[PDB]
Amino acid sequence: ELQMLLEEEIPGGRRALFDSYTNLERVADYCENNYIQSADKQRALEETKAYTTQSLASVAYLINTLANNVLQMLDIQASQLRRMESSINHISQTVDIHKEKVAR
Amino acid sequence: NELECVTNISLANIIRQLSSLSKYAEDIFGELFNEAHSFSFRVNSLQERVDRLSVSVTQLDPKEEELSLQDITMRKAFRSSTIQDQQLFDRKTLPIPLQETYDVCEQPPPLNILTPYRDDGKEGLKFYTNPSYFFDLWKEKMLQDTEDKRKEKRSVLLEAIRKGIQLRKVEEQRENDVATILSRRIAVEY
Amino acid sequence: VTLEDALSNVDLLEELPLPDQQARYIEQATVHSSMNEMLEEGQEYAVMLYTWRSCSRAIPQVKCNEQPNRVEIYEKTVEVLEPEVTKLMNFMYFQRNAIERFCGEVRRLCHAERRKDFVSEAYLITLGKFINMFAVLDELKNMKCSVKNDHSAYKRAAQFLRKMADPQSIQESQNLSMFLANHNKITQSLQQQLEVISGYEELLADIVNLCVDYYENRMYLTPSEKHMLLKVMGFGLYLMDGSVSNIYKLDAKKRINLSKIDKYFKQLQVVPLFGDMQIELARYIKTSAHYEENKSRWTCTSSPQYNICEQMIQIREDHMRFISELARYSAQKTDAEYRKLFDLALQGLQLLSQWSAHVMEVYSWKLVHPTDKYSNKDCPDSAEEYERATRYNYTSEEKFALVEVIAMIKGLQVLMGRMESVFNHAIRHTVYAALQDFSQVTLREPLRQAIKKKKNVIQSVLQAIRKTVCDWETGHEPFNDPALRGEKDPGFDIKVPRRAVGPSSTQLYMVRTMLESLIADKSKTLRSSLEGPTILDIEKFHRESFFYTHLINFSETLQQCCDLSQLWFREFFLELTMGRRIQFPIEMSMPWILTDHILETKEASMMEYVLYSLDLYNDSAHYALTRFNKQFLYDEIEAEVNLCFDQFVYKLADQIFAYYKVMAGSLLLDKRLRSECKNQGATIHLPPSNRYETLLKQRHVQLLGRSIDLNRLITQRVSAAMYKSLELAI
Amino acid sequence: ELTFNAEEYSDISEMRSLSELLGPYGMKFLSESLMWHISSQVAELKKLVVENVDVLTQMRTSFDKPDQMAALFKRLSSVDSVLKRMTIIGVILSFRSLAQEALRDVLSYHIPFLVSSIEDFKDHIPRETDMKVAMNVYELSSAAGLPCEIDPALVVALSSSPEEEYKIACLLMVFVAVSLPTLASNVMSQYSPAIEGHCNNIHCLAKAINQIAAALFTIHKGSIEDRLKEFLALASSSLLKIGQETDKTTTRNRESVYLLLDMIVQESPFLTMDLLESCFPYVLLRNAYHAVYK
C-alpha cells in the first residue's frame, strides 16, 4: 500500500510538474507571439486570458495532489514505526523476563 | 502605446511565473521524497532485524543457559554508537536552487594559471580568496593558547578481573575537528 | 476554464492540515527615465569597484633581467588582467559621459528665461541622486589603491611584449593612467565643468532646500532614503561653495538655511556611504572653500546620543504597543476597515525602518571611531584597526541591546510578512478609493470655477488629470453634470466605484506632477487663481499620495526596511591592511561577536535571542549573492558559517548539560542542610534559572538554504556527556 | 514565621519517603482526600457562574466588539473570587502532581515488571476505545503513579438538567477566560525567576484550567480540544486588549500575566503552540520573558 505511493504516485506527480513547467514555458511565448501577429487583438486577448486561467488551475491541482500524497506517505510511515516500537518493547520485556529467570 | 499590448505582455509574464513556480514546487517535493524514501529503506531493514530477533528470542533456554565465570573480563564489552554530525555547511550540502543561483554569479579571475611559475609553490588563487583561512587561523590561535595555558599552569574470577584491569590499563585510548580542539583546550584549562 | 474553477482550486489547496509547524510632462518623464537608467549603471560600477581585490599580489615578480621565465609570466599576466583593464576603461568612459550628461541637464534647467517655470520635486530628487552617485564613486576610487597597482602591472607587462602598437591604443592607455593616478578626480572634473555655467548655484539651492524640507517633514520610508537626503544636503553644500559662488552670502539672503543643516548634521554625524565605507558628514563642511574664515558658524564640527542602551525603553514600549494592536487583525469589508489596515501597514513599515536606522547608525559611528588602549582597559596594544573598530568598541550592555533590537526587527518582519495578502488587498482598495474620490468628486468644484472663468490653463490641467485617472463606472463621464458646464449644482450624486487595483506607475506619477504644478509658488501663477479650500485639499491629497508607490509594493519595501546585510562585509578595512591580511578571523566578525557574547556570558534573558544573531548570516549571504553578485564572497560566508555553527553547537550542548546536571544535584540536596549552612554564612547558592526550552525544541533552523535539526545534535552531545558521567562514577 | 518549613515536607526526597511509607493504597487515599476539596471549590465556582449567566452568555458571543465587550465586563460580579477559587484548585492539583511523581519513582524501582506491563498497556490502548474501558485503564495507571490526560479521581469526584450543566461548564470556561487581565493590576503577580513562577501562585492556573476542562467535558460528553481552543481565543483576546493600555497601575504586571498563556499551553496535552501562535504572537512572550528575567 505504501509501495503504490512511493514507486509511482509521488514520482509520477513530480514528472507531471516537470511537464507542466515545460509546457507553460512554451505557452507563454506562444501567446505573446500569437498576440503580436494576430489580426484581431481582442480575440488574442481573451485567448491569453483562457490560457492563463487554465495554467493556474492545472498547477494548483497538481500541487494539491502531490501534497496529499506526501502527507499520506508520512502518516503511513509513522504508523509502521508505532507498531514496530510496540513489538520491540515486547521483545525487551521478554528478554528481561528471561534474564531474571536465569538469575533466580 | 496601446494598453492591450502591455496587458498581454503582463499575462505572458504571469504564465512564466507559473512555470517557475512549478519547477520550484517540483524541487521541494523531490527534496521531501528522497529522504522519505531513505526512511523507508531504514524501516524495512529494521523490520527484518526485528523479525529475526523475535524468532531468536522465542527459543532462549534458561535451564541450559551457562555463564562462564572465568571469561567475565576477557570478553569484549558492548559499545553504543557515537556518531556525531559536523561540517554541516560543506559545499556538497548546497540545495539545488541555491546552486543554480550560485552558478550564474561572477567567478574569480583565472588566477591559478600563474601557479606553475611560483617559486613558493603556493596556489595562485590563495592570494585572492582563502575560505580555509578562517579555520587555519582559529586552529593556530587555539594551539598556542593551549600551550600557553599549560606552561602557565606548571579465585579464578580474581584472575579474570586481574586480566581485565591489565587490558584496560594497556588498552588505553589512541586533529582537524573543532570539537576536539575545544575539548583539549578546556581539559588543559582544568 | 474560468476564474471560479481556478480560485476554487486555490482555496481547496489552502486548507490542508499542517501541524507541528511551530504636453510638457511627457518629455519630463522621458528625461527622468534616462537619468534613472544612468543611476543604475553607476551603481553597477560602484559595486564593481568596491569588490575589487588585488590580482597583482599573486603574480610572481621578476628579480633579474635574465629571469629564465620572464616572457612567459608576462604573457600570463597580460591574459589574466586584460578583462579587468577593460572594466576600468569602461568605468572611465562612464564617469566622463555621466558628468557630461548631468552638466548638460543643469545648464538646460538654469536658463535665465526658463528659471521661471516649475520642475517636479521628483526630478530634483533624481538630481540629488546623481550628486550622491558622484560622491560615492569618487570616494570609492580614492580608497582603492589596488586598482592603481593592477593597472600599472598590466601596463608594464603589455609594453614589454609590444602588445600595443596603435597610437589610439597608447593614448587611451595613458589617459587611463592619468585618471587612476590622480586624487579626487571625479569631483574635480564636476566642479571645473559646473562653474562655467552661469548661476548654477540656484538649482543646487533648490535641491538642498527640497532635501531639508523632506528630512524635516519625515517624507521618507527606508533608511536608505533617509541617509540619501543627508548625503545630498552635504555634497550640495560642498559643490555650492566654489570660487564663483559663496554659500554664506547665499545664506545671508535667506535662500538656504545653514542653521537647520548644521543642527541635522550635529544630531546625526555619520552615514554609510557604501558597504562598510562610511562618510562623516562634517567632512564636507570642513573641506569647503570658505570654511576657515567662517568656521565659527558651525557647531557640528565639534563633539553623545549614540548610547543604544538609552533608546531601549522607548523601543520596547513601541514594539509592544504596535504588536498588540496588529495581532488583533489576524466576506467584504467597509472602507473604514481597509483604511485602518492601510494605516497599520504604513505604521509598521515606519517603525521597522526607524529601528533598522538606529542599529545601522550606531554601527557606522562605531566604525569611524575606533577605541584605544586607554579607553578600554581590555584592548591589547597590538590590536588591529578593524579589531579595534568592532570587537573592543562595544560594552556588554551595548552588545545585548543590539541583539535585542535586531531580534525585534526580525520578529516584526515575519509578523508583517505573514499578513501580506490582507495588506495587499487593503492597500490597493484604499489607494483606488482615495484616487477615484479625489478625481471624480473633489475636482468638480475647481473645474466648475475655472469654467465660469476666462482662465483656461487650470481647466486644461484639471481636465487632463481627469482623463488620466478617471474610471467612469458607466464608461463615460456624466453628461448632464452642471459643474462641467459652469452652473451651480442644484447635489448631483455620483456613485464612485470600488475595486482593489492600484494605478500604474506612469499615471500616478503624471497625476502627482500635475497636482504639484497647480499648487506651485512659481509657474502669472496657477495657484493665484485657485481659491482657498481648493488649494488646501490639493495640498492634502498631494501629501498623502507620497507613500502610495512604496505601499503598493509592500513586500519589496518590507524587505528594504529591515536590511542588516552590511554588518558582515569588510572590504574597506581589508584594503587598508595593504596585503597583510587576506580576511579577518571569526572573532572579529560582528555576527559571531554578538552570538558568542551571549553564549559565553550564559545570559538567561538573552538566551532566546541567539538564533537571530545567527540569522544575520542569511541576510548577508543573500545580499552577497543577489546584489554584489560575486561567488567568492558567498564562499567566504559559507566557510565562516561552517566554522561558527560547529562552535555554537559545541558550546550550547556543553552548557545545557552542565545546567541540567547542576539542577539535578541541587534538587536532591538536603533542605535542612541548606538551611543550616545559610544560618552560618556558608550558603550553597542556587543555580540561576535559564531559558533553554525554546532551543531544545528547534528542528528546522534555516541557514544558507540548509535545514538544521538542532535537537538531534544537542541529543548526540548530551548523550555522550551522560555516558561520560556514568563511566566516571563507576 | 510559620512554625515549620514547607520545603522540608514537600521536597522530592520527602515525597519519595512518604510514598515509600504509604504505598499505592495510602497514596490513593491522599488523592481522594484532595479531590474532595477540589469538588467543594468547583461547587462554589458553579454558584458564581450561575449568578452571572445572562452577562456571561452575552460575552460568549460578542468577543469581536471591544467596546461592547468592555461594557459587558463592567457588569460582571465576583471576579477576584473566581480567580481565587481557581488558584486554590490549581495549588491542590500541583500538590497532587508532586505526590504522583514521587509514587511513580518509587514504584518503577520496587516492582519493575508490573510497572513495565502497566506502562505498555496504557501507552498502546486503541484511541478508538470508548470512555468506559479507558476509565478503568486510566484508574489502574493512576494507581501506579503514571500521569494521565484525564484524571479519573477528579472525574469521579466531580460527579458527586444535563444540558444546563453543559452550558454552565462552557460559561465557567468563558468566565475564567475573560477575568485574566484583572491579575495585572495586582502587585503580587510578579514573576520571579528564583521561583520560576509568581509569588501569589497564579502559575498553577495552568493546572487548574487544563484539569478542570478535561474532567467536566468528559463528564458532560463535550470536546475538550474545542472548549480549550475557545478558552485560548478569549484569553488571548483579553490580554491583547490590555496590551495597548498606558495606565501605570492597571498594567503593573502585564508581562507576568502574559507568561500565563505560555504556561497554560505548555501544560495542556490538548493545546499546541501552533494555536497560540495563531491567536497570540510569540514575540510578545519572548519580550515578556526577557523583561522578567532582566
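Heads up, chain C uses Swiss-Prot numbers, so what you see runs 5-26, 57-337, 341-367, 380-539, 542-574, 578-784.
A Cβ is built for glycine as well, from the same backbone N, Cα and C atoms used for every other residue.
Quoted from Swiss-Prot for the published mutagenesis C:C179 to R: Reduced interaction with RAC1. Under a cutoff of 8 A between CB atoms, and with a sequence separation of 6+ in the same chain, the neighbours of C:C179 (mutagenesis position) are C:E629.
Annotation of the mutagenesis experiment C:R190 to D in Swiss-Prot: Reduced interaction with RAC1. Non-local neighbourhood of C:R190 (mutagenesis position): empty, since no residue in the same chain at least six residues away has a C-beta under 8 Å from its C-beta.
The Cβ of C:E434 (mutagenesis position) lies under 8 Å from the Cβ of C:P419, C:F627, C:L630, each on the same chain and at least six residues away in sequence. In Swiss-Prot, a mutagenesis experiment is listed as C:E434 to K, annotated with the note Reduced interaction with RAC1; when associated with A-626.
Look at C:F626 (mutagenesis position): DSSP puts it in a helix. Neighbours of C:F626 (mutagenesis position), defined as other CB atoms within 10 A of its CB across all chains, total 19. Swiss-Prot documents C:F626 to A as a published mutagenesis change and attaches the note Reduced interaction with RAC1; when associated with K-434.
One mutagenesis experiment named in Swiss-Prot is C:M632 to D, and its note says Reduced interaction with RAC1. Within 10 Å of the C-beta of C:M632 (mutagenesis position) there are 11 other C-beta atoms, taking all protein chains into account.
Contacts of C:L697 (mutagenesis position) defined by a Cβ separation under 8 A and a same-chain sequence distance of 6+ are given as C:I640, in order along the sequence. Quoting Swiss-Prot on the mutagenesis of C:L697 to D: Constitutive induction of the formation of actin filaments; when associated with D-704.
Swiss-Prot documents C:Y704 to D as a published mutagenesis change and attaches the note Constitutive induction of the formation of actin filaments; when associated with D-697. For C:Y704 (mutagenesis position), the Cβ neighbour count at a 10 Å cut-off comes to 22, with all displayed protein chains included.
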Spacing of the two Cα atoms, C:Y704 (mutagenesis position) and C:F626 (mutagenesis position), in whole angstrom, works out to 33
Among the mutagenesis positions C:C179, C:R190, C:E434, C:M632, C:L697, C:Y704, which ones place their CB within a distance below 8 Å of a chain B CB? C:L697, C:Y704
Expressed to the nearest Å, what is the distance separating C:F626 (mutagenesis position) and C:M632 (mutagenesis position) at their Cα atoms? 11
